[PDB]
Amino acid sequence: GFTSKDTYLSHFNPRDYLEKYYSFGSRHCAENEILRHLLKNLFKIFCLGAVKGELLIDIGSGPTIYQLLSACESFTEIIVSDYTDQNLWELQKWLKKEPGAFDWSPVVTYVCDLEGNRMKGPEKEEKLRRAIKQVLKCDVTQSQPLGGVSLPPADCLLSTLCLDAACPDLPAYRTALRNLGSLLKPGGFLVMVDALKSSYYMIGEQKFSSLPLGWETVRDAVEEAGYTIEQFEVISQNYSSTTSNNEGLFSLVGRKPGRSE
Ligand SMILES: Nc1ncnc2c1ncn2[C@@H]1O[C@H](CSCC[C@H](N)C(=O)O)[C@@H](O)[C@H]1O
Ligand SMILES: C[n+]1cccc(C(N)=O)c1
């Protein structure tokens, strides 16, 4: 049935994932086009609006940092987290500037271009490394997703391409949303990106399930979780044939309501 979290542990190859989706090279052209659009939207979200603060927690980061490049302009501290241990190790290779770490330069350069070339690649990378304070295990399915570690409430919760993969059905998706809210202060921002109407994605021969949700369904689930949707955009691009069956992606910004009861 739907991919279990133990299948992630035993099947998810971080370096392979990065090469296939985030190399930003001459192949995987559909994946490149989506990446371009994601970077554009994340730039708008984090640089052009009021999504700023002290602490941002990224949920289901996997081995990627593309989703944090504009964010580090607006947040002093970033916590990254994922369920899959090997993803966390891959991330650490890059954070620690190790030989054989994934080459993020073409992505970094693109983001720097988007932001008006106020800094160069090396400076942007240093800024993000400094911003990333913790690399933690997380499980979105749990009432306490970070295992109940003592952390201040976040000003922003970010999650990219995670919830659809981690939730077998809409009731589970609703639960994951509730679980995430436990980490966010009232007035805080929820920034989410995910595939639309996708029931699977591939990493080579390895297949991983996805919950196919249309944009209206995502809207309704987020609103019913209490969030005022401040921004919502659809990315009309599709992943490569046989790589996924998605029809576009979305990005959104929600604000958690003030405390009442
Ligand atoms: N129950 C769960 N809790 C937290 N993360 C989970 C999870 N189940 C799967 N994941 C993670 O969801 C990720 C999907 S791949 C997404 C990676 C990255 N955020 C990007 O934008 O490309 C994987 O890293 C996987 O480890
Ligand atoms: C590229 N990618 C990564 C994670 C999830 C998906 C999807 N839910 O279809 C796609």
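By the numbers in Swiss-Prot, the shown part of chain A spans 4-264.
For all residues, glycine too, the Cβ spot is worked out from N, Cα and C.
As a published mutagenesis entry, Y20 to W appears in Swiss-Prot alongside the note: Loss of N-methyltransferase activity. A simple way to gauge crowding: the CB of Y20 (mutagenesis position) has 23 other CB atoms within 10 angstroms, across all the protein chains here. Under DSSP, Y20 (mutagenesis position) is assigned to a helix (H, G or I) in the three-state scheme.
Per Swiss-Prot, the feature S-adenosyl-L-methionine binding site maps to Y20, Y25, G63, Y69, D85, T87, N90, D142, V143, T163; the stated evidence is experimental evidence. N90 (S-adenosyl-L-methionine binding site) carries a helical DSSP state (H, G or I).
A C-beta separation below 8 Å, combined with a sequence spacing of at least six in one chain, links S213 (nicotinamide binding site) to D167, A168, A198, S201, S202, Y203, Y204, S247, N249. If you look up Swiss-Prot, you'll see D197, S213 marked as nicotinamide binding site.
Secondary structure from DSSP puts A198 (mutagenesis position) in a beta strand. Looking at Swiss-Prot, you'll find the mutagenesis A198 to W noted as follows: Loss of N-methyltransferase activity.
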From the Cα of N90 (S-adenosyl-L-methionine binding site) across to the Cα of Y20 (mutagenesis position), what is the distance in angstrom?
-> 10
So which of the recorded positions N90, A198, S213 sit close to ligand 1, that is, with a CB under 6 Å from an atom of it?
-> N90
CB contacts for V143 (S-adenosyl-L-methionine binding site) [other CB atoms within 10 A, all chains] | 23
